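Everything on this sheet refers to the single structure shown next.
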Amino acid sequence: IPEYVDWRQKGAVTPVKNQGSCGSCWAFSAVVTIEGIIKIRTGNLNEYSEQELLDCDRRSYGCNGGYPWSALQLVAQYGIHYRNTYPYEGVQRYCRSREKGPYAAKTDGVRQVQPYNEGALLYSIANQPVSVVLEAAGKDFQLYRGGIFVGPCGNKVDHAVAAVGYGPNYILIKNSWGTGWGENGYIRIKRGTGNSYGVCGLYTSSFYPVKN
Ligand SMILES: *[C@@H](O)[C@H](Cc1ccccc1)NC(=O)[C@@H](NC(=O)[C@@H](NC(=O)N[C@H](Cc1ccc(O)cc1)C(=O)O)[C@@H]1CCN=C(N)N1)C(C)C
């Protein structure tokens, strides 16, 4: 795998979103990986519905948090609508998949990256955008304005984001806190510290969709 990966450079990343006060990060994280793999497989970049996952993933707890892997399982088992047809409201409502016609995209499964393994995550990122979790509760992460982020932070993961690239010293992350946060909505998180958790627990729980 190469020294630099940036899926934005290959037109596989849609504009930065803002999840608002709703604990829907898990749905935003999942959708970034779907938008990525559909572009890589079909050559078309589309936006897909975070709201649909928020409403329809019965394993997750709507705006009270959820599971990127369960969201990705749902897209593999059923599918997902375009964001345009099922737009984001920042509140959990009834699952309205049936009322919005046939699904726009479908995947063939979900895979976990070997956890607590930097090389395993970089290998997956080289192939496609990956759903990752980290500790975002800390003020340092909340007030991040740019540069390579080293913390401070603990490993108490509480927030799902998407790894869309890496460099020699960092992993490139798409956050769902709008374009005003960090580097136009992105964070470069320090890698290669030798801490198996990753910086802010970045290696705790990572999933990517499978599509043939
Ligand atoms: C992002 O907007 C939200 C914010 C939030 C966090 C906690 C409570 C409310 C809102 N963050 C999340 O959705 C996070 N989700 C969780 O913390 C998640 N737990 C896990 O991801 N861990 C599981 C463990 C597990 C696996 C399978 C079953 O059946 C049970 C448990 C894992 O290791 O995969 C849950 C979601 C519901 N509430 C809490 N507290 N935790 C982030 C995605 C990590």
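Residues 134-345, in that order, are what chain A shows, numbered as in Swiss-Prot.
Every residue gets a Cβ built from N, Cα and C, even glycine.
According to Swiss-Prot, the active site annotation covers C158, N308 (among others). Here Swiss-Prot flags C158 as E64 binding site. For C158, the entry in Swiss-Prot reads leupeptin binding site. Among the sequence features in Swiss-Prot, the mutagenesis site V165 to S is noted as follows: Slightly enhanced thermostability and higher optimum temperature; when associated with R-307. Enhanced thermostability and higher optimum temperature; when associated with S-169 and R-307. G169 to S appears in Swiss-Prot as a published mutagenesis result, with the remark: Enhanced thermostability and higher optimum temperature; when associated with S-165 and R-307. As a published mutagenesis entry, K307 to R appears in Swiss-Prot alongside the note: Unstable. Slightly enhanced thermostability and higher optimum temperature; when associated with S-165. Enhanced thermostability and higher optimum temperature; when associated with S-165 and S-169.
Shown on the structure are the features that Swiss-Prot records.
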residue	record	Cβ neighbours (10 Å)
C158	active site	24
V165	mutagenesis position	29
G169	mutagenesis position	25
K307	mutagenesis position	26
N308	active site	27
Checklist entry - At the Cα level, what's the spacing in Å between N308 (active site) and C158 (active site), rounded? => result 9
Next on the checklist: Near ligand 1, which of the recorded positions show up if the criterion is a Cβ under 6 Å from one of its atoms? Options: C158, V165, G169, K307, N308.
Outcome noted: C158
Checklist entry - Within 10 Å of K307 (mutagenesis position), Cα to Cα, which of the recorded positions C158, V165, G169 are there? => result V165
Checklist entry - At the Cα level, what's the spacing in Å between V165 (mutagenesis position) and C158 (active site), rounded? => result 11
Checklist entry - When DSSP states are folded down to helix, strand and coil, where does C158 (active site) land? => result helix
Checklist entry - Rounded to the nearest angstrom, how far is the Cα of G169 (mutagenesis position) from the Cα of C158 (active site)? => result 17
